[PDB]
Amino acid sequence: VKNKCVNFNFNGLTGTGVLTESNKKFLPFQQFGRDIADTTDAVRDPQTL
Amino acid sequence: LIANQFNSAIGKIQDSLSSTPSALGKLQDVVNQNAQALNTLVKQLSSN
């Protein structure tokens, strides 16, 4: 579910927020993305890459 | 004479300000310090 405030549980990484189709171009060995304040702000869906 | 000196001095003020880039440091430093303080506060969230 996108563009709604939801509780997400991505492979045990737990959080709350709005999931949006992104423009960040991950390299294929990367599976997360952090902020300056060490909070995840990009994630890769484990079922549809 | 006083009119010409006054007009010339004002013009020298504006183009001297237009040329020198480090003139307004008294203001600029203030802004910098505040932003810098906030910056350290944010990265204190990433300490164990």
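Residues displayed in chain A correspond, in order, to Swiss-Prot positions 534-582.
So how was this one determined? The header says electron microscopy, 3.2 Å.
Using N, Cα and C of the backbone, Cβ positions are placed for all residues, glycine too.
Quoted from Swiss-Prot, the note on natural variant A:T547 to K is: In strain: Omicron/BA.1. Listed in Swiss-Prot is the natural variant A:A570 to D, annotated as follows: In strain: Alpha/B.1.1.7.
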Return only the integer: C-alpha distance in Å from A:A570 (variant position) to A:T547 (variant position).
17
What is the Cβ neighbour count of A:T547 (variant position) at a 10 Å cut-off, with all protein chains included?
9
Should A:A570 (variant position) be counted as helix, strand, or coil on the basis of DSSP?
coil
